[PDB]
Amino acid sequence: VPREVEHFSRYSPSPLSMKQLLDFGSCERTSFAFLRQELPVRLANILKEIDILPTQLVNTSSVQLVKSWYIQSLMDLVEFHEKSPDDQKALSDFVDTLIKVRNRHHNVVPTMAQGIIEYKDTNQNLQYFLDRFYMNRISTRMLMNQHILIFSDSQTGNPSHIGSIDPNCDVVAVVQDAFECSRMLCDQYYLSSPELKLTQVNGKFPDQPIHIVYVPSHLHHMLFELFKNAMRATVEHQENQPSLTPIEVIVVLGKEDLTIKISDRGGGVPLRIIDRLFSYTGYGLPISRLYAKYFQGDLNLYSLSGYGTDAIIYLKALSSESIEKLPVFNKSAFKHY
Amino acid sequence: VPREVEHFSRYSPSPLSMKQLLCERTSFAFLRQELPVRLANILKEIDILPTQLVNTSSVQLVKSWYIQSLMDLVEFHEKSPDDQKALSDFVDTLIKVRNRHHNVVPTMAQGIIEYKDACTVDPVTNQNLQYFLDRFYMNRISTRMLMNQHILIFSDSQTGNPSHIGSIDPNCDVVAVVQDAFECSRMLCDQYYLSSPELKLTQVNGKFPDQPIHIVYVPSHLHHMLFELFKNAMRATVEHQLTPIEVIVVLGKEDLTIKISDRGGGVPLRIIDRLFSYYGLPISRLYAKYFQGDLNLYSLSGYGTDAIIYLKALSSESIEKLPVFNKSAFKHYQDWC
Ligand SMILES: O=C1Cc2ccccc2N1
Ligand SMILES: O=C1Cc2ccccc2N1
């Protein structure tokens, strides 16, 4: 690989908290100084893991394209290492570069997925790599979009967000939004959709609306994917029933945790194979769990085979404890392979 | 260690299925071999524990009991399976071994507590201790299972319920066990708190709709799991607050699933794993995993907790999960930011 990839892969990624990510919007020279270093490091770390993939997979035009994109984006960013953070034109050029890198990486996920489709034409090492590859992309997209959406002139994002972070994320509203999105799709596939039976408990502040610092787009993706699976299971398991049981959602805010449990009566899944739902090929649920774990949360499924399934999202209720969960290429990772 | 320990520890334990457990000469020949093998494997594993733990009077007692039991059992390798008094004496020896091992669980626990309270425990050693205790207690669960099966079936005096085959109920009324275990916890709850939550039970037979839920299982093991879960659910309900405890029993094609739900305020995800560190809850999970089942908790901090038991619905797949002291285990004793 290029010298830059070898060099920057020697560094470990530096995870940020969501609090720190918010603080970038409270300064541009500081985000620029961090990103111009951190993004090459993260691209270089995953580029090293791409090389140890099975040759039949790494040699796919898709994977080779992703590798070429990441290499070029890495070079685009290392060009800014000579510039001074006080150089206003360098900051402006840096925003332009991030936008170019963002657009270049826009189709990474489907391109990588297409690469797996060819390789297939169960693999624990591939699951290991895809968790890391997709978590790495989630993190770089997160960082770059935070800078773009705060410091660009045209890319302003949502006015109520600092970058992509909603400091007062209305969790229940995101739930209702994602449920409608899944409901619209469910109606197209079945001409029927379960209703939502939503409960909320604010143990931290009883009877108070539930807000946390979070990335609503990530939360929406997780809930959308879980609702799609809950609705599909409900309709199909009860297709011979005159009605559909609702999907029960409870949103709970605790001292340390924001918990969302989605319960369906869609027949459940045997314990022996429930993990297959998280194996790639079918990237919705695996990516959803990455999103949950990205900021020290988690996503778990507990099924009652013959009855239904509980899906539970755990998010940290404090932004200071919502720290990036990042893969690093080192001896340990090489040993896992 | 004694020669017999070294010799029999070189054998790997032979797990049986519920179906297998469900001729006195054959059971005699198997147990006189298998019980020393299982005692010898865990005895060798005791020897690699930290010296200050092994030197506690508690661990020395456990070691001395296990060694004596092994020697008692090895003496029957000189007897013929066709010797009538040998079979009869062997039952009396199992009864003696069962009495000698009667206090193993609290004794080992005392040694662990004494060691942790008095000595420094590195993170790896602490993880190794939970690993060892899971394996030590599973080992005991398995030797007690096998010994009791032989005693209950072949003893002239210590025969169990005639409706059961040893300790196994070939048509275990799961719901009946759930109700009984709930009342046992309820009686204890009333005595300490002067009040107890009610039971709201539901059952769904997905394998045989509208039919009673029965599987081949050890009702005593199932009772232990549910009793401990009910104790924690009732303790959490009364202390946090009474909302009832909701239980749903589901029979699927492959799984028998029991979900217990309380509203006792839940537990933060950061520390919920500590509930399974080292004894009722971790041993309860061992019981569930003993025949390839499982026991998980997923809590909504600020609201309540769900506890779910998974049991194999088929006796052929209900196979002992036995620890073995081989190179892989000794390796366990010896990637992400
Ligand atoms: O049957 C199912 C499978 C699944 C995955 C994720 C969420 C809900 C469900 N329900
Ligand atoms: O709060 C809690 C803790 C616990 C452990 C086991 C079962 C139920 C519960 N509830």
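In order, the residues displayed for chain B correspond to 20-41, 49-267, 273-309, 332-387, 394-396 in Swiss-Prot numbering, which applies throughout.
The backbone N, Cα and C atoms fix where each Cβ goes, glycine too.
Take the CB of B:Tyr157 (mutagenesis position) and look out to 10 A: across all protein chains shown you find 15 other CB atoms. Swiss-Prot gives this note for the published mutagenesis B:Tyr157 to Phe: Loss of activity.
One mutagenesis experiment catalogued in Swiss-Prot, B:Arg161 to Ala, is accompanied by this note: Loss of activity. The 10 Å shell around the Cβ of B:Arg161 (mutagenesis position) contains 20 further Cβ atoms across the protein chains shown.
Counting every protein chain shown, the Cβ of B:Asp394 (mutagenesis position) has 14 other Cβ atoms within 10 Å. Experimental mutagenesis at this site is recorded by Swiss-Prot as B:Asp394 to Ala, annotated: Loss of activity; when associated with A-395.
Among the mutagenesis entries in Swiss-Prot is B:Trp395 to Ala, noted as: Loss of activity; when associated with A-394. According to DSSP, B:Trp395 (mutagenesis position) is assigned to a strand segment. For B:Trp395 (mutagenesis position), applying a Cβ distance below 8 Å and a minimum sequence separation of six or more within one chain yields no residues.
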Mutagenesis positions, contacting chain A; criterion Cβ under 8 Å; candidates B:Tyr157, B:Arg161, B:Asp394, B:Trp395: B:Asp394, B:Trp395
Integer Å distance between the CA atoms belonging to B:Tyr157 (mutagenesis position) and B:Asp394 (mutagenesis position): 22
Mutagenesis positions near ligand 2 among B:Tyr157, B:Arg161, B:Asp394, B:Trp395 (Cβ under 6 Å): none
Distance between B:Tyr332 and B:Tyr309, Cα atoms (Å), gap of 22 unmodelled residues: 6
End-to-end CA distance across 7 missing residues (from B:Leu41 to B:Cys49, Å): 12
